[PDB]
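**Student:** A single structure is presented below for examination.
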Amino acid sequence: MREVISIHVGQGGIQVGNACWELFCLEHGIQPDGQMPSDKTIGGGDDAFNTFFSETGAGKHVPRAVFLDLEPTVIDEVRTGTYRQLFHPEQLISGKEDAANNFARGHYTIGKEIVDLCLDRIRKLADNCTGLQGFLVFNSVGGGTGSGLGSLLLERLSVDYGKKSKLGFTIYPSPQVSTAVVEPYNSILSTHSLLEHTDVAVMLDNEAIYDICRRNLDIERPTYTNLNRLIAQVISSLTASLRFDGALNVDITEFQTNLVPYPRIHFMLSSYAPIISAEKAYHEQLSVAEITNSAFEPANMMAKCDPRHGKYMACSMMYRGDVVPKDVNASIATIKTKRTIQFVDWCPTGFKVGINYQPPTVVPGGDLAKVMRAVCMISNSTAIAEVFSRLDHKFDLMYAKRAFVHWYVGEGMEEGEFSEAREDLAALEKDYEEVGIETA
Amino acid sequence: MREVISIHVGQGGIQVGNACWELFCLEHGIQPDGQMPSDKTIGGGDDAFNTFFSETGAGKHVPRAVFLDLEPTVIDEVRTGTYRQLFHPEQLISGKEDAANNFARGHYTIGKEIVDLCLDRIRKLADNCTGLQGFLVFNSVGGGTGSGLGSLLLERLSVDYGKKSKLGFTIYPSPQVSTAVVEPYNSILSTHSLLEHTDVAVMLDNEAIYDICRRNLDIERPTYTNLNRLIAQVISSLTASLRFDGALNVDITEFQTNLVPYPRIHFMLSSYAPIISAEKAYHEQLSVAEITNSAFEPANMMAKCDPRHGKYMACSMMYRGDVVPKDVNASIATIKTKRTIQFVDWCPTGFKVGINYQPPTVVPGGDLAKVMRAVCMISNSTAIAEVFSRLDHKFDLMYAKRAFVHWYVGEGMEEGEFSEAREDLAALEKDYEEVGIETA
Amino acid sequence: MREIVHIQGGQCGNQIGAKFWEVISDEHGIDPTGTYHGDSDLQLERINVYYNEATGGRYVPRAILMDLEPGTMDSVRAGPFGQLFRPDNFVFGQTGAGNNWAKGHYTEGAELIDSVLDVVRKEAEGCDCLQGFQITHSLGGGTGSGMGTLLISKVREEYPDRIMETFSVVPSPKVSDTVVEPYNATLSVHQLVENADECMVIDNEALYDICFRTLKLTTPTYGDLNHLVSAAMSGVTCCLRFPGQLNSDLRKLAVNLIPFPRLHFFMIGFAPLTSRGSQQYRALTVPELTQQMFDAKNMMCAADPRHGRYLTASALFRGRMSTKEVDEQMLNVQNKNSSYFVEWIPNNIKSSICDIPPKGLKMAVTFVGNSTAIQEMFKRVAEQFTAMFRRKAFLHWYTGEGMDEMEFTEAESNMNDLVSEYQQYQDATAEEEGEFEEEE
Amino acid sequence: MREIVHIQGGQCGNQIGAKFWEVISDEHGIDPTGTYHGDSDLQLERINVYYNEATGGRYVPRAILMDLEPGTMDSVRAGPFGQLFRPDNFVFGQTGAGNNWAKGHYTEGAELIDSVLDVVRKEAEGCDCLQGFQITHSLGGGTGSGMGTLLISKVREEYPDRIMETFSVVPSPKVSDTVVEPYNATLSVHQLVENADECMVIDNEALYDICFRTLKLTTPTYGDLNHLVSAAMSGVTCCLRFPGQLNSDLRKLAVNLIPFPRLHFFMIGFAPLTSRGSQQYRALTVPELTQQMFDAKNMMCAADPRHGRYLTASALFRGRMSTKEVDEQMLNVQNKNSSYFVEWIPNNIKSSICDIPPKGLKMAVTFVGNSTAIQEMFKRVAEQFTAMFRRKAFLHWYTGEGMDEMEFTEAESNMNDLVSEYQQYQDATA
Ligand SMILES: Nc1nc2c(ncn2[C@@H]2O[C@H](COP(=O)(O)OP(=O)(O)OP(=O)(O)O)[C@@H](O)[C@H]2O)c(=O)[nH]1
Ligand SMILES: Nc1nc2c(ncn2[C@@H]2O[C@H](COP(=O)(O)OP(=O)(O)OP(=O)(O)O)[C@@H](O)[C@H]2O)c(=O)[nH]1
Ligand SMILES: Nc1nc2c(ncn2[C@@H]2O[C@H](COP(=O)(O)OP(=O)(O)O)[C@@H](O)[C@H]2O)c(=O)[nH]1
Ligand SMILES: Nc1nc2c(ncn2[C@@H]2O[C@H](COP(=O)(O)OP(=O)(O)O)[C@@H](O)[C@H]2O)c(=O)[nH]1
Ligand SMILES: [Mg+2]
Ligand SMILES: [Mg+2]
């Protein structure tokens, strides 16, 4: 019944997760103990949670989510947190020693010990689930665990569960702002694995979202926690159709058909539009036709790819709140007419629209305005190519010197596995232009 | 529905703006918060504001107005002002460093950064607007920002929006009283740009309006703030037709047809007539026929061009209040008969009359008498030439010496641009005599 | 923002700086311990222009106190408001310049500046937008002239676009408190005229003249001479720190004060200064203050404007005055002084208004006037320098440090060229009759 | 877990350790009798990293205090927090090295190390997951250099995978508090470069310069010099002991600080250090601290990074800072220092955020930088060493302990190769 398993791998995966499960808990009305208070004298929001939470039968609801890390510190922060009693102790899997920003540790040395225990946990969670919709996965491709083990997970899952969709929300390293020096090496080796085993991969570059916080929320000094909250709001809005009733319902299985035209082109961007500081909410009409325009803004994209270079191959607008289908119709129609927004020829009708009546929830201590409308656009754009080429350029500077290879090779990755990966990503950015080429 | 976007560029622009939006807020009944108090138990002044204020849908009205300055000080004053909660934060755009009375800085160096952000704002406002009438623009041509960036805007606006009329209220420097030494240089470089991109340009020389205050309001020591209030009343009286109901309605679009005979001759003057101190309002009849004669008074012109030298190519009388069309008809007929007032041959019927039942509002603290009749006469006059000849003479003294050029050249402007500009203004003052010449 | 880094270089400079940073702390309400005990919120809106907010809400001057004499530190620490300045920002040698440009420019000073730059760079990079610098140094003594010029030369190579403002005490023949002044000052102006945007020449003679005539002080001390300099120093850069009816800034003054790049020496003056007995009688009105500011007596330079002819001027009126009345006065002044204003470049006088007055006053003015009178004060230094340089007197000190006679010649040449140029601005007025010249 | 076994070898090492184990005790709240008196439960959540919980709720440092001189034990007992250390862990000889690498390596020290390894093994086996070691020795003195290198050689043969971190005081030409320093140090680096995963070179000269300039101390003592080294030593391994917005550890730093195995010499530097008088004026902001950490003055090594070009750098920021603001600053630095960053391997600076600040501070930073500047400090030692070895001066001592001239030539040969390799990756353009 609309069940979604959430796999949070690596620090960036877990900490994004925390923020997701705050939002979900507030949305369905689950308290930190895991017990919804039985109010309104009717089960009014009954079966809403069954997407994300499993009723144990005693009144306590447990998140259907495996938090995985090779490092104990991030998962310990969840165990000594407000939501300690919410998450199943076995679901929160720990490792003694971190991958230390080395794919090789995450994919062979350390990863192969833990992955066995994780798959068992996923199977137990999949057995409870009746008509599972898909596997949401959260991994940082800049980091060791999220790259290495996160890739190994997806490979193993794809053999075990087969058809069940795997929507991956990946935190690709922004080109200007990078946290670690060995990030390219990880990213490239991760992408090759990710390029086969995921169905749809939603790219999110930190720097881009940082800029959105400074621009829309008007915060001079944004943190990761502020960022993770915006990421959550997107995920919520995407899975919303399952959880809450709507006019035009979507599903996690639908995107995979409507957004990916060819198998390898599964990379996407995302843009939640009405990101507004309550300070400037006062002065904004926030009609549907504005929210749509604000979605297709080159700035409001959460990955730092300027789609004006590319051509939109397919768009998936996911509206929430006081949204009328007629109003949406005009808004798309005006976008289709615009010049700045350019669509591929072979896609004559590239929009999949998804209207829910449920408005988005305002998290307390949260940098956002309570707003009666919203939209999360997941877009497949030829522009995505740009991010890959930069990570290729930034990678090719290395491996010319054999810059940091001695680490990766020591930990069981043969040197030709780097050469392979680059060759396959080089084959991707070939494909992305080939589809961008007008029909002959 | 009669929407007008106001673009306030440069100190002179913004400060004039502040005074405009006080008046508008009072006229429609918007309080500083931006919430009209719902009184008379009916929406009686409902949709009057939709000219100048967008409803947000929550009971807050925001001004459709972009305030733009390369300097932070003037826009800050608005942000730390009574109307802080009225204007949309984003609509108030600020620069870090001023153009410093240098067209060049505003048109190339500093401008090119900000204009990008400005146009985005104008697009967002024009999306909300359904059947936009025109862009009102407020820029000083003596000052850097208003000359430079204000000219760069209009250019960009002309390509993007196209037909939509661009009425420009420009504070040309009075010849006797000049605030800055480098004004002529700015004005001429500005006028060339302005000469092609604006539809109608209404000229207002401070000194002239200063004299009106000393003559009509009987103030020994007028300020800018006293001046700005008279400018507002004009703007109000021009747009009035849209906002309030009238017998003979006009529109911003109409002036462009009835006042500009030839494309390049779009320079005008303006004269709001019943400017009366409450002290002498006691002793005056203030009949329509008087108000009209008072409009065509050489002195009561707000630009310091004595129209007795020139021939009136087209007039646009805009009456407000206890005004009878029969009473107007006689008033014009007597003006047509007068000798002092002289009309070009090729214009047989020059007058466009506009009658509004709504009387003008008395601003509290305002140097004006509450009056039951009024008129704003925008007049295309051959006399305008005179102002351009004095700004050409005052510039020709310069650029003989290559006086201040180093600055302008240093900031990107090629020297030859100055020569081009003076050559195009000389071509204008050729045209202005050519049309003045009786028909062959 | 528009922040200003201050460097107070050489004994004189440090003592001027000491008084200045007292004067500005009164207007901004900062107390000697760096706490804010001002009554108005207008005092802390733009403070960042001069102070860099330290932790625990202390305010610290963005001053760089440089000297080659360690004694001066004790002097600036002895002063009230001595605890305001940052220890790190204090940079002091050991030996001293010994009134020797060469010691302060080529040898002793040449070792120190490297250390100073590292501070300059540090405080300049902290500013989001740097307006420029205000250097306060004597041309007469070694340290202030030697280092001062060497620093100025350095900062300009690093920060070309940023304004370089200098408040320099030129040596007066009347006082002559050092023998080798002519040498220091001649070698100084060479370096200043190439690397300073706008230099405000101050003279002790004039300052003493203001103290024995304009004011009636029984015992004028260097304290009282510094207090007049500091008053003016505030005036030049107020419309940054406070609102205005018409705003200005350093760059705005430069653009309208410097017609050609080389003529950038000005005569600062302060208009509301009155003898304490003569207060009753004097009426504080815009006309009254306008009379004093254009009295040659008021100027803090030895050369009387009467001999020269103003190329331009600038007034920076303070307090609540009618802009019309100001403009009337500035016009009135230009009609009177028909000879003392250059023929070409009409409307010579610029006028800025700032709303906030100086403490304990209702209105004030600050005057900045580029004349060809300033030439006269430089001729005095030339005549004196020549007379020494005819015989190669005292030349063995400078030559000892490693300076070469060639330098001394080029310095004289470069100062003679300045003197020729300022005289040339009377030959471009000598245009008068196109048929024949006035000399026959 | 991720436990760290500290070895403080040689007088210099024992005195650094003394101060280090005081500094870490304040952070974790442990009192000088081994009792926890801290106010925050965060102080004990990851105490096991450094301390091993003894019986009766006493905390014992996992420190192995080795020296060939028995007089040093008295010194580490004398110190406040001298009762913390385990009397079984203290392993001391009688004679002493006599500032002789050979005596500390091949003879006197060769007899002791077998006793120390038994303690190392014991403390290493107690840990469920050993992160690695943090050896603190001096390359200059005979004990710290002789035994230190010999132990490092041994521990690595038993524990290859486990990180070997070293905080080594290199002899500075300015100070020159021993004559035979060049010999000891040259023979040391030969053993260190083969067997140390990450070496953080410290210099007394630099530490004195931080004490006279950055701080303004009238009388800087070896206590104060040790306090700065200790402050940094905490920073390098904090994200183990406390939570973080972005976590790191010793292996993570190593993976991102060492491009090629032989280039594992780094310059450590602590940012929030200020003169006591200048504190009022200084503003404690991420930009301000980032400006001090990259200042060549702040580094605890003689060689200015200005001469070299950072192959990479790492920052370990402390307290509550917006990660965006940090990231803005690290980017800003790399654009500015276009020359001082290697062309190949872009986004050279790594950043780590730890939520818990150091005691009595709101924000802090620790800096670890692999530059080609570090070669300049090793050239000083080489130039010095050569001059002695040209004549075979003081060589008879080292030869007397049973070291052959062949060893002195291979040590110089191996140190010159290091200097050649840094200069390669400085000059290289890609
Ligand atoms: N949104 C978000 N991204 C984060 C956060 N922390 C880290 N990241 C991302 O993850 C990258 C660093 O990798 P980590 O997530 O620390 O690595 P990991 O997958 O946990 O694996 P190890 O580093 O081996 O422990 C950064 O470059 C970011 O892109 C966070 O709090 N929020
Ligand atoms: N009506 C009116 N005109 C003003 C006002 N302030 C300035 N002006 C006019 O504008 C000229 C000065 O230009 P500014 O507006 O200061 O300059 P700007 O275009 O903002 O550009 P910058 O000076 O570079 O900031 C004067 O000569 C006046 O003609 C004001 O408050 N009201
Ligand atoms: N206005 C003013 N001038 C000063 C002061 N102190 C010194 N001077 C002048 O500065 C000149 C010498 O410069 P000084 O800075 O003392 O020597 P330096 O230290 O070698 O540069 C003398 O001719 C003095 O008239 C002061 O406090 N105020
Ligand atoms: N920073 C620091 N260095 C020291 C200290 N004590 C000794 N050293 C240095 O260590 C070197 C000699 O090493 P030492 O440990 O005394 O001899 P060992 O015991 O034989 O290794 C000298 O060059 C000293 O500069 C100290 O307390 N702090
Ligand atoms: Mg991690
Ligand atoms: Mg301005």
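Structure determined by electron microscopy, 4.5 Å.
Placement of Cβ uses the backbone N, Cα and C atoms for every residue, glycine included.
I grabbed these lines from Swiss-Prot:
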{"type": "ACT_SITE", "residues": "B:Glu254", "note": "active site"}
{"type": "BINDING", "residues": "B:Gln11, B:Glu71, B:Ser140, B:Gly144, B:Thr145, B:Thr179, B:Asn206, B:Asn228", "note": "GTP binding site"}
{"type": "BINDING", "residues": "B:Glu71", "note": "Mg(2+) binding site"}
{"type": "MUTAGEN", "residues": "B:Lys40 to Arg", "note": "Produces faster growing cells in medium with paclitaxel, a microtubule-stabilizing drug"}
**Student:** Measuring Cα to Cα, how many Å separate B:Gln11 (GTP binding site) from the residue listed as 'active site'?
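**Tutor:** Rounded to a whole number, the Cα-Cα distance is 30 Å.
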**Student:** Roughly how many Å separate the Cα of B:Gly144 (GTP binding site) from that of the residue listed as 'active site', to the nearest whole number?
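**Tutor:** So the alpha carbons of B:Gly144 (GTP binding site) and the residue listed as 'active site' sit roughly 31 Å from each other.
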**Student:** Tell me which recorded positions (B:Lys40, B:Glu71, B:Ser140, B:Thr145, B:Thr179, B:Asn228) have a Cβ under 6 A from ligand 2; sequence order is fine.
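**Tutor:** Passing the 6 Å Cβ check against ligand 2: B:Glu71, B:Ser140, B:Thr145, B:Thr179, B:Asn228.
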**Student:** Which ones, out of the binding-site residues B:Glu71, B:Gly144, B:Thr145, B:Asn228, lie near enough to chain A that their C-beta is under 8 angstroms from one of its C-beta atoms?
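**Tutor:** Cβ contacts with A: none found.
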**Student:** I'd like the number of other C-beta atoms within 10 A of the C-beta of B:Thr145 (GTP binding site), please.
**Tutor:** 32
**Student:** Hey, what's the Cβ neighbour count for B:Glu71 (GTP binding site) at 10 Å?
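**Tutor:** The Cβ of B:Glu71 (GTP binding site) has 27 Cβ neighbours within 10 Å.
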**Student:** Hey, which of our binding-site residues B:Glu71, B:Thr145, B:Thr179, B:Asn228 end up with a Cβ under 8 Å from chain C?
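**Tutor:** Answer, by Cβ distance to chain C: B:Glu71, B:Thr179.
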**Student:** Once near-sequence residues are set aside, which residues in the chain of B:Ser140 (GTP binding site), 6 or more away, have Cβ atoms under 8 Å from its Cβ?
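**Tutor:** The answer is B:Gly10, B:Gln11, B:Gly12, B:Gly13, B:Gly146, B:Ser147, B:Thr170, B:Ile171.
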**Student:** Since the record lists B:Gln11, B:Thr179, B:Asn206, B:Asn228 as binding-site residues, which of them has the fewest other Cβ atoms within 10 Å of its Cβ?
**Tutor:** B:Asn228
**Student:** If you pair up every Cα among B:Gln11, B:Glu71, B:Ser140, B:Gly144, B:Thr145, B:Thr179, B:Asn206, B:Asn228, the residues annotated as binding GTP, what's the maximum separation in angstrom, rounded to an integer?
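**Tutor:** For the residues that bind GTP, the greatest Cα distance is 22 Å.
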**Student:** Please state whether DSSP places B:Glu71 (GTP binding site) in a helix, a strand or coil.
**Tutor:** coil
**Student:** For B:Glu71 (GTP binding site) and B:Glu254 (active site), determine the Cα separation and express it in whole Å.
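**Tutor:** On Cα coordinates alone, these residues lie 35 Å apart.
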**Student:** Using the alpha carbons only, what distance in Å do you get between B:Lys40 (mutagenesis position) and B:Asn206 (GTP binding site) once rounded?
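**Tutor:** The separation of the Cα atoms works out to 41 Å.
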**Student:** Under a threshold of 6 Å between Cβ and any atom of ligand 6, which of the recorded positions B:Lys40, B:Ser140, B:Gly144, B:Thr179, B:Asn206, B:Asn228 are retained?
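**Tutor:** Listed by sequence, the hits amount to none.
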**Student:** Roughly how many angstrom lie between the C-alpha atoms of B:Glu254 (active site) and B:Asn228 (GTP binding site)?
**Tutor:** 25
**Student:** Please name the residue among the recorded positions B:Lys40, B:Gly144, B:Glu254 whose C-beta has the most neighbouring C-beta atoms within 10 angstroms.
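**Tutor:** Going through B:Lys40, B:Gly144, B:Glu254 one by one, the largest Cβ count within 10 Å is at B:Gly144.
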